[PDB]
Amino acid sequence: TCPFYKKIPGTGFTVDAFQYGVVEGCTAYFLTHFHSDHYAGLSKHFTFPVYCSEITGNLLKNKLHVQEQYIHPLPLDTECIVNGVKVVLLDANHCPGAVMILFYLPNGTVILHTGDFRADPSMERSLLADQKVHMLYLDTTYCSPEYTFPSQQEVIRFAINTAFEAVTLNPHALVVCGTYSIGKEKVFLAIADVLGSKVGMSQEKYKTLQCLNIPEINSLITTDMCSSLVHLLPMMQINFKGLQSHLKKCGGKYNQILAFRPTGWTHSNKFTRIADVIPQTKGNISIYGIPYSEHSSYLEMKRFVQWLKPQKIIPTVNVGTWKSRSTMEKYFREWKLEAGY
Ligand SMILES: CC1(C)C[C@@H](NCc2ccc(O)cc2)CCO1
Ligand code: NI
């Protein structure tokens, strides 16, 4: 059964609702981005219209084998009519191809669905600047004041400087970066760039990255592991056992591993500044956890909502417990009383 927060009232539309079978009354299924909790249920046998970005469409065709006749890519920042309703796709500042969706209902109501997003002041000068938004379907992943983390730029500076120092001290060190989905590509791309290397990876990950429209990508990535001193591995292998095993496979080319685990928020954010971050070390292997987020911090979320001034907010994350729902509702009321809407 499809939950209420994935339905758009006054339309035949659902958002990120592919795991519920045939949804009664749904004439078009929107997909905000290619993450598995959101696409769960899509396959080569799906036969309803899917609306999404160009990049998400490339991934549906090549990774999930969805037939081309059912994929409806839409350009960004452009008014489009879908089944008689005006819609606009906006960049969500999440992973590649991720969008927010503006729906202009026939009755005059305007709804914004953020999908997954990292709010930014640059959104205050998109097509959102024009008109009023009545209902907001909000990515509330980190909707609590304890969730603080640095800018993406600060985290990348730390990673580049750490990697460059380690490999300049020891030219026989290998750098490894963990991954389990699309997103956070800047971490491994920026490190490879400072080291003058391509990024080496499996055939399967190479395929995924070739779908993302990244400029000059053929110059940056490879399946030839022997040519590369920055390797990508599954996130599950970023531990002392898995990294030791990987080092064995490299044939005595390297004598040290420096590894990065790009997490979201972790409790050590409450204590430590990005500059003060230290690795876990065993012998010739060091592992850094770095807080590279593709979701809004609490303060970023608050600023966006107080600017937008929506009449009603519908959370799409942390909806499963009464304590979470009550906590989020108290913050939304605080924000409204402070700003005066
Ligand atoms: C050069 C600028 C500043 C213009 C900006 N265009 C509008 C926009 C802003 C934010 C969005 O999330 C979506 C669209 C994108 C790139 O950066
Ligand atoms: Ni996501």
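Quick note: numbers on chain A are straight from Swiss-Prot, i.e. 700-1040, in order.
Positions of Cβ are set from backbone N, Cα and C atoms, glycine also.
Long-range C-beta contacts of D838 (mutagenesis position), restricted to its own chain and to partners at least six residues apart, with a cutoff below 8 Å, comprise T813, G814, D815, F816, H994, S995, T1015, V1016. What Swiss-Prot notes for the published mutagenesis of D838 to N is this: Impaired nuclear focus formation, reduced interaction with PIAS and increased sensitivity to cisplatin.
Experimental mutagenesis at this site is recorded by Swiss-Prot as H994 to A, annotated: Impaired nuclear focus formation, reduced interaction with PIAS and increased sensitivity to cisplatin. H994 (mutagenesis position) carries neither a helix nor a strand DSSP state and counts as coil.
The Cβ neighbour count for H994 (mutagenesis position), using a 10 Å radius and every protein chain shown, is 22.
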